[PDB]
Amino acid sequence: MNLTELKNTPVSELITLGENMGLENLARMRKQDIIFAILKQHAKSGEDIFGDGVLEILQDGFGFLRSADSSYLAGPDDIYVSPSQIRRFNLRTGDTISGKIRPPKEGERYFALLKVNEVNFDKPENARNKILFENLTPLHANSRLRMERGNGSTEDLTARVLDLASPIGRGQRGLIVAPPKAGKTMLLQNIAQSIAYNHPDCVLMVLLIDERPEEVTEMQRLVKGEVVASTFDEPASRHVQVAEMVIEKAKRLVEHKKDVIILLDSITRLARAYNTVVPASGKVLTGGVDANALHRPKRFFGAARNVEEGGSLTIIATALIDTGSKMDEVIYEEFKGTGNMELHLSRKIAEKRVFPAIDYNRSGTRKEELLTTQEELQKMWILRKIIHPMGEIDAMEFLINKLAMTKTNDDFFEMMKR
Amino acid sequence: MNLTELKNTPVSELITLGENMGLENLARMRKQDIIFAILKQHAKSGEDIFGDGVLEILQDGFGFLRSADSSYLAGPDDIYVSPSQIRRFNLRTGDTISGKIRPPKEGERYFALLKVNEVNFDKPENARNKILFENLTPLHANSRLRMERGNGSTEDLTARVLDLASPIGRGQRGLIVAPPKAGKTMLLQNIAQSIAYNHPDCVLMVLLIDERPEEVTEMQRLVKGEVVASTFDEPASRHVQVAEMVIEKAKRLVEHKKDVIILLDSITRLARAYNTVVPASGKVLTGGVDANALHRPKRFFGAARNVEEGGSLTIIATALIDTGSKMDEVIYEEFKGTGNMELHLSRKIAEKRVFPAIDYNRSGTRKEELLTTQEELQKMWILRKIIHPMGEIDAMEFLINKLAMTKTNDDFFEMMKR
Amino acid sequence: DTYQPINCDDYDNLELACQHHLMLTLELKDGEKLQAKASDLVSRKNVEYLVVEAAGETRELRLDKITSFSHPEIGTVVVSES
Amino acid sequence: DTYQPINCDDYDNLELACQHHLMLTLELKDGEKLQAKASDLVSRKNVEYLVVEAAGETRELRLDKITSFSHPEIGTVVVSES
């Protein structure tokens, strides 16, 4: 039995566990007290108890192991770790620690770490000798993530269109230009589904900033990978700390030769939160945004890279345009040309109810030659030559009805010829 | 040992060397911290340490020798020179000083210089008696820098085409107008490699502002000379500091009668950074541009000159247009009539996807009779007269067709003669 | 056979005792009591070592070769099996 | 006799003493011992000189000739011949 196992366990089975183990009181709705009592009783029996968490290093010096289930929210159940253990094992923000956990003593609101047996799915001795993330040399994306599934349903249509318009590779910095109503959430959901289905080895992470709880719940239910989010009612500091959590965890995972994928909806909201939290520097540029406010969102966006030594970090971020606020427009302008792949969404195509509503003539990647092969590159050249001179919405109708009766992109490429 | 080679070794070799000498857990922090720790450990043994760096004098008066491998980024490994030594040897910012270092004493954080034995690649005494840069009288460029390699490769074609469009002399002042998609980076890489091959004696530095990390890495790999860059995630003060370090180093090198070449990508982003950092003067032009802010990028661009005495300083800076932002359009309108050489790239030529995407009819040089001989000048005039009626796409296709079989420029002129 | 690291609790107690820089009572295998102070815990080759200057011998010992340690300021500690 | 620059530490300490006006205890290369005050560090003909005055003697010497210098409040620093 592990702390997270009791954490995600619902009421009936935990009540049964308490009553069969010998708990005196089971009429307490607050799960924290019953978990505390049952863990105290396990400690009294001398039976060892394990746990897991994600490290946060506070500026004062000690660390707190948060949980991803609560979207990395502070709570009484987070595991306290003293600075001595941080000095022993070289552990920074984002590391995942699993090991023995000691019950709180008199003077501790939080459970104190007892003994670590695994760090980042690795022994501490081997986890202490990994090079830092920014010492790794960046590279262009050379291996591509194929999102064309064999399902052949209408869901695969969006994936095939995205594969054709702009290939995606591991280690790619992506940007999604989008109007307020273009069905962006469906696009993100199918992208995540394709990523989880096609490349299980790659760690998929979805993070939402300033979103209503209903879509947060539906995403947590429907996305196979981890889903972390912050509701709109929470202040900006919550968004800042959750973004720091996800980026540090991604960096620590990448250091261990792992491919990490982060879907960010949206960069505009994260930049808004960062602007609202940072103290003013005395000079404000046009639009009521601070010059140094964008620096940390830029650092978050720029962490995406394809590490030469091993692993990759693919950050795909969504951007909101014509939202009525000029500060969002200037935020997008300083986030204009820093992404390797770009995908523009058109409001008019959304109005015409054509799914997906992407813009072929305004989308594409910086280096299509590395990701694709030769004949694939020539076929994409031919398709772009066909589509570019004429319109875009009618071009999209052409594309969707051409992919209608076909299943494989190669068959469609054969059909588009002659 | 020598600090420069230590900075040149990869991270894994640094970790191995440090673990050899007894340092512990040094594989999990900054490379600068690793270098500082191993240097301190070696200096504890009592051996002398040799190191070099470019001097930056701060507002207080003391200076720091910074290395160019980290693009002059501040770090623990930077050497510290007290104001007494800047008084001893008349040292200005941009001076490349090499000598011995001593370990920091109690209460000191940075390594301190011990004895100077090379200033600006010369003796400490001789470098004191060099005339300042702006006292030298500028001149019109007359020593041609030929970009044509003459090996007949398809990579040479671009250079050849460029030599036909706008020749460059020593001490020129070039502006490469660049629409977004057109292959500006390919042009810059071709120019840098041609300069490295044809003219090895000229000191070549490549400066990149707001560039993506993968582009910076590929440029450091490709360019034989010197590459210093600032990624887009860094603040504007970083861009300003790297630009001023580059320009002062170039000025100090020219003071010693040396040809210096600076390829800049791009002047627009440098101007944006300068606008961000410089406080507003109260007279804000259209697009948020401050009139005071443009003063310093103009100094950077106007520092390019052909010194009457020995030496020259060539600056070829690209400028982006059709970016959808009024800031860049205003910067272009400010910088349009200040360059000796003007080379235009065309978006619609790259639409047909032929390279290079250079607009012949709108690209040229000022006082081109000085660089080239009379016969070559008359041949160039004849070709310009032939080219003028045709449109830019047709012009480029016809030029590339005629430039294929010919190996050198003289053979091309001979073929065009009959 | 395998080497297991010591638990974090006793390690943090002993490093706290080192930080307080108090007087120390040490025992040997035969039970001899000595009055000295453990200076610092040195982590070499991913292994903790303790040097002792009780009689100037400056003897080096491995952290897994000590049964338990007791101090008067805090409660005596017992090394857990896990 | 060509002049070689002295080490940075020696010159920095000399300049600090000069601008702080201490009764510097000086020993010469030939062994001359003298208690006097250094007024200013001046370089003439590319060789750095030093003027030291005792009762207005204001005698000039090269920095290479000085081997060591001392004061009550600062440590005695021996210059490096190499």
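Sequential numbering from 1, following the chain as shown.
Per deposition record, electron microscopy, 3.0 Å.
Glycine residues also receive a Cβ, built from the backbone N, Cα and C atoms like all the rest.
Per Swiss-Prot, the feature ATP binding site maps to A:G169, A:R170, A:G171, A:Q172, A:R173, A:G174, A:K181, A:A182, A:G183, A:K184, A:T185, A:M186, A:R212. Sequence annotations record features per position, and here Swiss-Prot assigns domain 'Rho RNA-BD' to A:48-123 based on sequence analysis. For the mutagenesis of A:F62 to L or A, Swiss-Prot gives this note: Defective for RNA-binding. The structure shown keeps the original residue. Quoted from Swiss-Prot, the note on the mutagenesis of A:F64 to L or A is: Defective for RNA-binding. Among the mutagenesis entries in Swiss-Prot is A:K181 to Q, noted as: Partial loss of ATPase, helicase and termination activity. Swiss-Prot gives this note for the published mutagenesis A:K184 to Q: Improves ATPase and helicase activity but reduced termination activity. Here the residue is the original one, but Swiss-Prot notes a mutagenesis experiment at this spot, A:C202 to G or S: Does not affect the kinetics of ATP hydrolysis and inhibition by bicyclomycin. Among the mutagenesis entries in Swiss-Prot is A:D265 to N, noted as: Loss of ATPase activity, helicase and termination activity.
Sequence features, as recorded in Swiss-Prot, placed on the structure.
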residue: A:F64; record: mutagenesis position; CB count, 10 Å: 17
residue: A:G169; record: ATP binding site; CB count, 10 Å: 24
residue: A:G171; record: ATP binding site; CB count, 10 Å: 27
residue: A:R173; record: ATP binding site; CB count, 10 Å: 25
residue: A:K181; record: mutagenesis position; CB count, 10 Å: 11
residue: A:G183; record: ATP binding site; CB count, 10 Å: 18
residue: A:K184; record: mutagenesis position; CB count, 10 Å: 21
residue: A:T185; record: ATP binding site; CB count, 10 Å: 15
residue: A:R212; record: ATP binding site; CB count, 10 Å: 12
residue: A:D265; record: mutagenesis position; CB count, 10 Å: 27
### Task
Check the Cα-Cα distances from A:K181 (mutagenesis position) to the binding-site residues A:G169, A:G171, A:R173, A:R212 and tell me which is shortest.
A:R212
### Summary
One should report the C-alpha separation between A:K184 (mutagenesis position) and A:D265 (mutagenesis position), rounded to whole angstrom, as 9
### Task
Ten-angstrom check, please: count other Cβ atoms within 10 Å of the Cβ of A:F62 (mutagenesis position), all chains counted.
14
### Task
Taking only the Cα atoms, work out how far A:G169 (ATP binding site) lies from A:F62 (mutagenesis position), in Å, as a whole number.
38
### Message
If I take the Cα of A:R212 (ATP binding site) as reference, which of the mutagenesis positions A:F62, A:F64, A:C202, A:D265 has the closest Cα?
### Response
A:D265
### Message
Return only the integer: C-alpha distance in Å from A:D265 (mutagenesis position) to A:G183 (ATP binding site).
### Response
13
### Summary
Within 10 A of the CB of A:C202 (mutagenesis position), the number of other CB atoms across every chain shown is 19
### Query
Of the recorded positions A:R173, A:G183, A:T185, A:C202, which one sits closest to A:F62 (mutagenesis position) when you measure Cα to Cα?
A:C202
### Helix, strand or coil at A:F64 (mutagenesis position) [DSSP, three-state]
strand
### Query
Between A:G171 (ATP binding site) and A:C202 (mutagenesis position), how far is it from one CA atom to the other, in Å?
11
### Message
To the nearest Å, how far is the Cα of A:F64 (mutagenesis position) from the Cα of A:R173 (ATP binding site)?
### Response
31
## Note on the structure
Among A:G169, A:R170, A:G171, A:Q172, A:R173, A:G174, A:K181, A:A182, A:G183, A:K184, A:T185, A:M186, A:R212, which the record lists as binding ATP, the farthest-apart pair of C-alpha atoms sits at a distance in angstrom of 31
